[PDB]
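J.: Here's a structure for you.
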Amino acid sequence: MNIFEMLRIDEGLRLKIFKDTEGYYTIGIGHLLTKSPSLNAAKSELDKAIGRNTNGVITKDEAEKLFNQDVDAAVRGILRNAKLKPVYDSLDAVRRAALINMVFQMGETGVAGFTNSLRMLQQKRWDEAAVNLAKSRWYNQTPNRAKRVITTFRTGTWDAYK
């Protein structure tokens, strides 16, 4: 198990524009296109992202390319962020993947705002962090996925993904 396989499990793969859990146009492996209600706007984002006039449909290779970029972007976002970087640096490899997962789903700014959870993680108070993390809109709206990510933070193992 690794961060790519983990996120593939959590996000799935769809090759045509669809709406994510929040109702936002998305494609591939959890690649957010736009928060705009306009499908035309979403298609324009897709064409710009892929570099060609798409029919709202991409190939698996193209989906995987966006995915590589998006995982890279999540790590880059963590490392450039004054709140997230020390937490990331403090973590083991498995829990680092859990933090990347959160940033992939919610963005750098969103996760950086989990101040108390981040502190408990940095303190390595794992059960307490797990309890605190679940007190969130994140957990309530996507509880099965959040449960997996939280179990990964709690245990430092891949048990929730095996």
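From the backbone N, Cα and C atoms, a Cβ is placed for every residue, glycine too.
The following feature annotations were taken from Swiss-Prot:
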type	residues	note
MUTAGEN	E11 to N	Loss of 84% of enzymatic activity
MUTAGEN	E11 to A, F, H, M or N	Complete loss of enzymatic activity
ACT_SITE	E11	active site, proton donor/acceptor
ACT_SITE	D20	active site, proton donor/acceptor
MUTAGEN	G30 to A	Almost complete loss of enzymatic activity
BINDING	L32, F104, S117, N132	substrate binding site
MUTAGEN	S117 to V	50-fold decrease in enzymatic activity
MUTAGEN	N132 to I	5-fold decrease in enzymatic activity
J.: Roughly how many Å lie between the Cα atoms of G30 (mutagenesis position) and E11 (mutagenesis position), rounded to a whole value?
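T.: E11 (mutagenesis position) has its Cα 5 Å from the Cα of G30 (mutagenesis position).
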J.: How big is the Cα-to-Cα gap, in Å, between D20 (active site, proton donor/acceptor) and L32 (substrate binding site)?
T.: 8
J.: Give me the CA-CA distance between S117 (mutagenesis position) and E11 (mutagenesis position), in Å, as a whole number.
T.: 23
J.: Per the record, substrate is bound by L32, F104, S117, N132: how many Å separate the farthest pair of Cα atoms?
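T.: Max Cα-Cα spread across the substrate binders: 27 Å.
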J.: For the mutagenesis positions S117, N132, which one has its C-beta crowded by the most other C-beta atoms within 10 angstroms?
T.: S117
J.: Hey, does DSSP put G30 (mutagenesis position) in a helix, a strand, or just coil?
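T.: In the DSSP reduction, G30 (mutagenesis position) maps to coil.
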J.: Helix, strand or coil: which one is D20 (active site, proton donor/acceptor) in, per DSSP?
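T.: The residue in question, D20 (active site, proton donor/acceptor), is coil (DSSP, three-state).
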J.: Within 10 Å of each Cβ, count the other Cβ atoms, then let me know which of the recorded positions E11, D20 comes out lowest.
T.: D20
J.: Quick check for the class: what is the C-alpha distance, in angstrom and rounded, between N132 (mutagenesis position) and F104 (substrate binding site)?
T.: 20
J.: Measuring Cα to Cα, how many Å separate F104 (substrate binding site) from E11 (mutagenesis position)?
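T.: Per the Cα atoms, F104 (substrate binding site) and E11 (mutagenesis position) stand 10 Å apart.
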